[PDB]
Amino acid sequence: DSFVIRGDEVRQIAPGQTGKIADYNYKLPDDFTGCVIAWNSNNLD
Amino acid sequence: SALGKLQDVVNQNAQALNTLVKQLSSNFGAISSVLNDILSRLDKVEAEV
């Protein structure tokens, strides 16, 4: 699953979280088995 | 005091049940013993712990 978020939002990409992204865009289940991989893409701007 | 054996059995049943109910108030290291506090004070991951 792949997308671009602001760096401060990356904390929300974890199982059982709350916040705008975790509520209204992309929610992980409480028993999630997997890896979340993220990096700054600031050079694209 | 003649019926001490039977009154002791009634007392021990009441003492055991009162102890079992009083233990609902104990924290066991949890942030509150009122379960609805935990479910309203915290996010789901911390609440489950």
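Heads up, chain A uses Swiss-Prot numbers, so what you see runs 398-442.
How was it done? The header gives electron microscopy, 3.1 Å.
Positions of Cβ are set from backbone N, Cα and C atoms, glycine also.
Taken from Swiss-Prot as is:
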VARIANT   A:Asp405 to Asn  In strain: Omicron/BA.2, Omicron/BA.2.12.1, Omicron/BA.2.75, Omicron/BA.4, Omicron/BA.5, Omicron/BQ.1.1, Omicron/XBB.1.5, Omicron/EG.5.1; complete loss of interaction with host integrins
VARIANT   A:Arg408 to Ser  In strain: Omicron/BA.2, Omicron/BA.2.12.1, Omicron/BA.2.75, Omicron/BA.4, Omicron/BA.5, Omicron/BQ.1.1, Omicron/XBB.1.5, Omicron/EG.5.1
VARIANT   A:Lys417 to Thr  In strain: Gamma/P.1
VARIANT   A:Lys417 to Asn  In strain: Beta/B.1.351, Omicron/BA.1, Omicron/BA.2, Omicron/BA.2.12.1, Omicron/BA.2.75, Omicron/BA.4, Omicron/BA.5, Omicron/BQ.1.1, Omicron/XBB.1.5, Omicron/EG.5.1; May enhance affinity to human ACE2 receptor
VARIANT   A:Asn440 to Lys  In strain: Omicron/BA.1, Omicron/BA.2, Omicron/BA.2.12.1, Omicron/BA.2.75, Omicron/BA.4, Omicron/BA.5, Omicron/BQ.1.1, Omicron/XBB.1.5, Omicron/EG.5.1
| note | Cβ proximity for A:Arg408 (variant position), under 8 A, sequence spacing 6+, ordered by residue number, returns A:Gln414, A:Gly416
| remark: Whole-number Å distance separating the Cα atoms of A:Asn440 (variant position) and A:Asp405 (variant position) is 17
